There are 2 protein chains.
Amino acid sequence: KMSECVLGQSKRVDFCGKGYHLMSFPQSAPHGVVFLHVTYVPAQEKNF
Amino acid sequence: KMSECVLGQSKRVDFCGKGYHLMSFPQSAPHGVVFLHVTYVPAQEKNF
Ligand SMILES: *[C@@H]1O[C@H](CO)[C@@H](O[C@@H]2O[C@H](CO)[C@@H](O)[C@H](O)[C@H]2NC(C)=O)[C@H](O)[C@H]1NC(C)=O
């Protein structure tokens, strides 16, 4: 995920958050890593 | 695979069946899952 979510834009479904992946930012944690995932989500549909 | 083969279209080779991935349908099995992989296979080539 560090390579595919932070150093790129992934198309893999539900791999870099929920929605359409735009970008991610890492944060360190005591014995691990926290990813902040920024996604695009559509809203307010109409029928045509 | 449930995320990437069923909830979307994958470009990963051989991850969602043999051929060019179109779509997949899940089925429940006892203690497991069965994937029905729908693929696109070209046929009847000519040379040019
Ligand atoms: C396209 O042309 C090639 C030859 O350039 C065909 O390959 C030949 O196929 C025949 C019959 O199977 C063999 O006897 C030859 O040995 C093959 N040639 C070579 C050099 O391998 C090929 O069959 C053609 N493709 C189509 C779809 O007709």
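We're sticking with Swiss-Prot numbering for chain B, so the shown stretch reads 1028-1075, in order.
Quick reminder: no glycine exception, Cβ is built from N, Cα and C everywhere.
Following the DSSP three-state reduction, the secondary structure of B:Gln1071 (variant position) is coil. All chains included, 4 other C-beta atoms sit within 10 angstroms of the C-beta of B:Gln1071 (variant position). Annotation of the natural variant B:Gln1071 to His in Swiss-Prot: In strain: Kappa/B.1.617.1.
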